[PDB]
Amino acid sequence: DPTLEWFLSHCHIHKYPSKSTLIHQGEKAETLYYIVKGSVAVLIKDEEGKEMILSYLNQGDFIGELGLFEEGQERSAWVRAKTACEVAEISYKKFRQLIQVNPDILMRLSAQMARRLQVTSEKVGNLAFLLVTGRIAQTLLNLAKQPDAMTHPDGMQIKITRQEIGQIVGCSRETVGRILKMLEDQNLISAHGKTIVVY
Amino acid sequence: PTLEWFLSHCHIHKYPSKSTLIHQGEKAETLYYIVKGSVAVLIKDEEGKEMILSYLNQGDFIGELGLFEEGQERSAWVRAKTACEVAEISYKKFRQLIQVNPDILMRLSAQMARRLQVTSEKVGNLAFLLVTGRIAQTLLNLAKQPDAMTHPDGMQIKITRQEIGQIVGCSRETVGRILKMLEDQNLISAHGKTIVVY
Ligand SMILES: Nc1ncnc2c1ncn2[C@@H]1O[C@@H]2COP(=O)(O)O[C@H]2[C@H]1O
Ligand SMILES: Nc1ncnc2c1ncn2[C@@H]1O[C@@H]2COP(=O)(O)O[C@H]2[C@H]1O
Ligand SMILES: Nc1ncnc2c1ncn2[C@@H]1O[C@@H]2COP(=O)(O)O[C@H]2[C@H]1O
Ligand SMILES: Nc1ncnc2c1ncn2[C@@H]1O[C@@H]2COP(=O)(O)O[C@H]2[C@H]1O
């Protein structure tokens, strides 16, 4: 749309190959990003290097916004390219001028921030209230209802590794393996290889 | 100044302690601002167990999450801790104010950003730490707040075992047992409703 086209005209755009890191946790934040094309993962880590995926973000999503509103902040998480990405970037200083010219661009950003708070708060609830089986079940269901799901005779077919599931729900790949076997035993899914059919 | 201006467009109401300002699932059409008092933001499970997502205080916006897209529900319960004086304004009126001076939206968004940082950390804590570790980190977090008092042995904080339980996801009895253990390990001290984090 015209508002995003205008905003993007003020950005400089860069390509990140798959698996490259756009944002490192702890970096001093002075830059806003916007995904023109591609997908990323937002990750945090514990003291042993275990990773949890806080969110995937996709085309049309802003990234690196959390430092915009107060000076001297650090990046709160790592952001890694899941595919080749084309990403627009703009200094906080320039973005603030754009906001004065047309606050609709701040409305667009803030809308995403609000949704992220909602979704992350839901995740808190899931971790606090659900067991690992329930979190894995809900994750498989949510992934089957995503745009990139594949139609299957028996339901919706998804592509995700045990490692990635573990990183979403907070458990080892071995634990994912055991729970997935349990779910197939219950005739709720089938596991082919890296492919899972959610009935 | 800009706060004064914003408030002149609001209707201000009083809320006694324990009263619910916002109920989860209600249609969101209104923005609030805490002029005085403190609140807790809470979610519930299927068994009625409650978890505190955040405490908010004077200067905090509340009920902001439905502002940017129509037909959304309140995402959580917000309950008065102390009695509160709360400014209220329709989403429609607020959207007009933003066009006059977007600094009011910058202030609100600054809070959304902080909340996402905090809530994201909570996600990590729940995923990575056992109950003892979560209680420990909670004490550490409280010790960092502005309302924490300096003490010869560290920072003194004020919180109940029920509140800690609601924050970390465990019973008040579990909190009680673990605080005793943590004291034995020479990491904290306790006294009724007051805790010193070494
Ligand atoms: N819970 C979350 N949901 C979605 N995106 C997030 C979340 N936490 C952090 N991020 C993104 O990761 C970025 C890391 O850099 P910033 O903190 O500047 O901005 C952050 C957000 O864009
Ligand atoms: N509580 C947890 N226990 C184990 N692994 C976790 C936890 N939270 C996140 N993870 C990550 O999820 C990953 C799943 O695959 P891995 O076992 O190879 O590595 C795991 C960790 O990096
Ligand atoms: N994770 C959180 N941290 C702080 N405040 C929150 C969080 N989740 C919800 N809230 C507040 O609770 C309110 C519930 O109503 P809204 O969804 O309209 O707006 C929400 C926020 O103001
Ligand atoms: N897993 C859990 N076990 C017990 N209480 C919980 C849990 N998760 C959240 N809570 C809440 O935390 C509260 C701490 O005080 P109560 O024991 O009175 O009531 C508890 C519940 O409402």
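Just so it is clear, chain A uses Swiss-Prot numbers, and the residues here are 9-207, in order.
Structure determined by X-ray crystallography, 1.7 Å.
Backbone N, Cα and C atoms are what each Cβ position is placed from, and that goes for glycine too.
Here A:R83 (mutagenesis position) comes close to A:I31, A:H32, A:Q33, A:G34, A:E35, A:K36, A:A37, A:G72, A:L74, A:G75: these same-chain residues lie at least six apart in sequence, with C-beta atoms under 8 angstroms from its C-beta. Secondary structure from DSSP puts A:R83 (mutagenesis position) in coil. Annotation comment: Swiss-Prot describes A:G57, A:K58, A:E59, A:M60, A:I61, A:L62, A:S63, A:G72, A:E73, A:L74, A:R83, A:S84, A:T128, A:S129 as 3',5'-cyclic AMP 1 binding site, evidence class experimental evidence.
Record note (Swiss-Prot) on the mutagenesis of A:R83 to L: Loss of cAMP-binding.
A:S84 (mutagenesis position): 22 other CB atoms within 10 A of its CB, across all protein chains. According to Swiss-Prot, the mutagenesis experiment A:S84 to A or K carries the following note: No modification of cAMP-binding.
Experimental mutagenesis at this site is recorded by Swiss-Prot as A:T91 to S, annotated: Growth defect on glucose and galactose. In three-state terms derived from DSSP, A:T91 (mutagenesis position) belongs to neither a helical nor a strand segment and is classed as coil. Its Cβ taken as reference, A:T91 (mutagenesis position) is surrounded by 13 other Cβ atoms within 10 Å in the chains shown.
Under the heading of mutagenesis, Swiss-Prot lists A:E97 to A and annotates it as follows: Increased transcription activation at class II promoters, binds DNA. Secondary structure at A:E97 (mutagenesis position), taken from DSSP and collapsed to helix, strand or coil, is strand.
In the three-state DSSP scheme, A:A136 (3',5'-cyclic AMP 2 binding site) is classed as helix. Per Swiss-Prot, the feature 3',5'-cyclic AMP 2 binding site maps to A:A136, A:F137, A:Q171, A:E172, A:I173, A:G174, A:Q175, A:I176, A:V177, A:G178, A:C179, A:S180, A:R181.
With a cut-off of under 6 Å between the Cβ and any atom of ligand 1, the recorded positions A:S63, A:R83, A:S84, A:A136 reduce to A:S63, A:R83, A:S84. Here the binding-site residues are A:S63, A:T128, A:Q171, A:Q175, and the one whose Cβ sees the fewest other Cβ atoms within 10 Å is A:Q171.
The binding-site residues listed here are A:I61, A:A136, A:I173, A:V177, A:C179; among them, A:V177 has the most other Cβ atoms within 10 Å of its own Cβ. Checking the binding-site residues A:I61, A:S63, A:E73, A:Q175, A:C179 for a CB within less than 6 Å of any atom of ligand 2 leaves A:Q175, A:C179, listed in sequence order.
Those recorded positions from A:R83, A:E97, A:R181 lying by chain B, with Cβ under 8 Å from one of its Cβ atoms: none.
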